[PDB]
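Down below is the structure, laid out as structure tokens.
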Amino acid sequence: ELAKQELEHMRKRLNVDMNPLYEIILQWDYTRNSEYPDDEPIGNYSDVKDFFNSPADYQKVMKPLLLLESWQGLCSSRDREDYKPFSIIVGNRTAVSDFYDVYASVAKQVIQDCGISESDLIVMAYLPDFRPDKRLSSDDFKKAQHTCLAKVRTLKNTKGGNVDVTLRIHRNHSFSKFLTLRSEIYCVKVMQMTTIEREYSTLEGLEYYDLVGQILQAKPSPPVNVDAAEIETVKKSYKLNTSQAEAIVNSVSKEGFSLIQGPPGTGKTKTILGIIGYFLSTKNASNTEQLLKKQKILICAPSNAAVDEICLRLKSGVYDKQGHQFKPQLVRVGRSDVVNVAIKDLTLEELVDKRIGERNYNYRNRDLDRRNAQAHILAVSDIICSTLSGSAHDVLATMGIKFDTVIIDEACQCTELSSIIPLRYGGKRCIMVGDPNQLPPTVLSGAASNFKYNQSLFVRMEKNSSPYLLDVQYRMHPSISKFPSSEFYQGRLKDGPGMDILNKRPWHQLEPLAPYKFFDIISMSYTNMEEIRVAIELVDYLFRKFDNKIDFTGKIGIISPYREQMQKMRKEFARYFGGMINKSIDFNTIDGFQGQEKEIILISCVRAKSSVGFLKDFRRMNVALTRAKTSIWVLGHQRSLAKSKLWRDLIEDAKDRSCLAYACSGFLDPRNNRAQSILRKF
Ligand SMILES: Nc1ncnc2c1ncn2[C@@H]1O[C@H](COP(=O)(O)OP(=O)(O)O)[C@@H](O)[C@H]1O
Ligand SMILES: [Mg+2]
């Protein structure tokens, strides 16, 4: 019939109650030494299931894991963050629900120096034997007998450079006995609660989401049938390859969830730009003038960096189905981490500044003008870009706008609730673009990750459906892309035209500095001095032969699965080369290097159980083998690695391709008779 229940469900999704969240959190013990926030039985926790039967099933599984990650965040900030303590003067209190709203006073300079905002959780402590003689730290709170968690409800500036503070604590907390009028109480910030609150809002309002069925079942929509002429038109107009054009056309033509899988360098973001252009143009091409809200698209990413790259690349305009450029109105919701004028000019706050001018350079008028400008800018916008968390912001929540189409870049680098956040505005189509063949997003709680909390909705859905694969990479030398393609993509991952030309480098003319090489080192620990020495000698030969013609600044990375081996590698490289390699070589583990790339990559394999273990090794190898663009030199012991199918496949592929060389310390030295004898007798 007429579904005003859409408006009712929108209201439900946008107004989730946080009091149940703080009923739990405000009873926690800041001083607790445990992976877990309480002593409930371990069986209360369970793995994230491939398939959920109901929103209640989903919530029963997910809420403990969300709270566990939150607890681990508390612990991390307690044991590391070194937040600066302060003190407050207590006043009256008000009983609200299962809470006490305690009013207090603190200086504005202290609020600013300690970084306290209305989004912060803090811990209070009673330390009557403290004297200003000593410096106060969060260790004093960690070891205190009487502590209490409090949420910063309200911060209001007063006249004399002070701030009225409203803090919320739990009714049941005995610490209230110390909150007598005009008492001095010591405090320190624990953590800012915005992300936890937004994910909790999503988790609890899930049952009113339009795509709740597809989310619970991890089951994207079935493919519809699309016109080959349409795919060709998109290909030509947007200057894409066939896989990208197909992904765009299909994912836009259907509603529900769509998965686009992009291996390294296959054009995930370019395809998203094409999606934006195509969607907006085909949507604009559908007795007194009726007033309608303008169609918008929501573009989200897990991190500010990805959102900012999307914005920067959108500044060149988008294209319609016929290939003609148009410039839709773009708004970046939320301030970014880095400073850049090009991104700053797109932020909602800067757009409001420019729309209102110097008229209010009186305070009521200033706030009213800012609010009206915000409303108008958001109403006339075409594209809304944000982080997955930032999509839950009040500025979007008060637009009165349904965002029926949400696109997510880097969709594998976020938790499931985080990816679900932006669907609260009536989302009926969600196109997630990602690379599942990487390491899962990092979570603070090892236990939570052991319960598979570090798994993205993209991956959980990939279990049940085949994504639209982008199958041409535009980064790596063909000798470097060869084995990744054959080993992970059925030999169907293609190279862009001229990768051999683009990634041809002078040192390629000198053996063994080839584009692709496995060095079998002829010589139960997690380090290998001989691999380290061979890496040193390779880099030394490269430098000696070319660093008077080539600047190796930022050209080289060295990675290994094991941080012990990487520590030893950095130490030995520092000793051998001095400081002159600081700007030439990055050192990291395969995990820590996941988002980086170099022209030259050296891998120290060192050495090579379960399905989880094979999955982690599969992802690590996918990452490691795609970090280089022009040259990759894989150092390892063949017998120490061949117990792994992946490594044996790699070594035997290198053999078949004549890309295996035998190596030991001094193998590049013609005068080293010992090393040359070791080589010759092989
Ligand atoms: N159809 C295409 N034709 C030519 N170059 C492409 C195509 N698709 C992607 N590229 C190139 O591949 C590189 C990776 O682009 P990007 O969209 O950032 O990929 P991803 O987002 O998957 O990392 C870019 O330099 C881009 O110019
Ligand atoms: Mg990208």
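Note that chain A is numbered according to Swiss-Prot, with residues 1096-1381, 1396-1470, 1543-1704, 1714-1798, 1802-1875 shown in order.
Method on record in the header is X-ray crystallography, 3.0 Å.
The backbone N, Cα and C atoms fix where each Cβ goes, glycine too.
As recorded in Swiss-Prot:
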BINDING   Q1339, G1360, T1361, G1362, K1363, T1364, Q1619, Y1655, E1787  ATP binding site
MUTAGEN   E1597 to K  Causes read-through of both a snoRNA gene terminator and the poly(A) site of a protein-coding gene
MUTAGEN   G1747 to A  In SEN1-1; gives rise to a temperature-sensitive mutant
I'd like the Cβ neighbour count for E1787 (ATP binding site), meaning other Cβ atoms within 10 Å of its Cβ, all protein chains included.
15
Give me the Cα-Cα distance between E1787 (ATP binding site) and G1747 (mutagenesis position), rounded to a whole Å.
8
Enumerate in sequence order the binding-site residues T1361, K1363, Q1619, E1787 whose Cβ-atom distance to ligand 1 is under 6 angstroms.
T1361, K1363
Contacting recorded positions, sequence order - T1361, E1597, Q1619, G1747, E1787 vs ligand 2, Cβ under 6 Å:
none
Below 8 Å Cβ to Cβ and six or more residues apart, same chain only. Which residues does that give for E1597 (mutagenesis position)?
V1143, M1157, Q1636, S1637, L1638, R1641
When you measure from the Cβ of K1363 (ATP binding site), which residues in the chain that are at least 6 apart have a Cβ under 8 Å away?
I1355, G1357, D1590, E1591, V1614, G1615, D1616, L1651
Distance between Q1339 (ATP binding site) and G1747 (mutagenesis position) at the Cα atoms, whole Å?
31
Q1619 (ATP binding site) versus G1747 (mutagenesis position) - Cα distance in angstrom:
18
Any idea of the Cα spread of the ATP site, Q1339, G1360, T1361, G1362, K1363, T1364, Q1619, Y1655, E1787, as a max distance in Å?
23
Inside 10 Å of the Cβ of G1747 (mutagenesis position), count up the other Cβ atoms and send me the figure.
22
Rank the binding-site residues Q1339, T1361, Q1619 by the number of other Cβ atoms within 10 Å of each Cβ, and give the residue at the low end.
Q1619
Cα-Cα distance in Å from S1381 to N1396, with 14 residues unmodelled between them?
19
Length in angstrom of the chain break flanked by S1704 and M1714 (9 residues not modelled, CA to CA):
15
